[PDB]
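A.B. asks: Here it is, the structure, as structure tokens.
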Amino acid sequence: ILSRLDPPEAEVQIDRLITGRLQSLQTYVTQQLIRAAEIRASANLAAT
Amino acid sequence: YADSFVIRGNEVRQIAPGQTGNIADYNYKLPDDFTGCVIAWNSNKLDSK
């Protein structure tokens, strides 16, 4: 993008990539917290 | 800050962020992140003879 385009425009398009990739990464983290609770619930049962 | 100079009409387009040419490369370059104004008017009556 930045190499062939125009810096003022490259910045807006790179920000779209940052936002889309950040949303993917945040989705990953939310699902790890939801799955971590399931493993902890199982580990509490196994300890009991 | 008030910067003033004289160029050909053809080159007023270079007085703007992210342009190239003799003026913007070698004489008066505005930064990519520019937050001001450009005012330009024709002065044939004053600066040509």
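Throughout, chain A uses Swiss-Prot numbering, with the displayed residues spanning 980-1027 in order.
Heads up, header says this was done by electron microscopy, 3.8 Å.
Note: Cβ is positioned from N, Cα and C throughout, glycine not excepted.
According to Swiss-Prot, the natural variant A:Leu981 to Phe carries the following note: In strain: Omicron/BA.1. What Swiss-Prot says about the natural variant A:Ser982 to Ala is this: In strain: Alpha/B.1.1.7. In Swiss-Prot, the entry for natural variant A:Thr1027 to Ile states: In strain: Gamma/P.1. The structure shown retains the original residue.
Any idea what these are sitting next to in the structure?
C.D. replies: Neighbours of A:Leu981 (variant position), defined as other CB atoms within 10 A of its CB across all chains, total 11.
Under the three-state DSSP scheme, A:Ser982 (variant position) falls in the coil class.
Counting only same-chain residues six or more apart in sequence, none has a Cβ lying under 8 angstroms from the Cβ of A:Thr1027 (variant position). Under DSSP, A:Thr1027 (variant position) is assigned to coil, being neither helix nor strand in the three-state scheme.
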A.B. asks: Let me know how many other Cβ atoms fall within 10 Å of the Cβ of A:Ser982 (variant position).
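C.D. replies: Looking across every protein chain shown, the total is 5.
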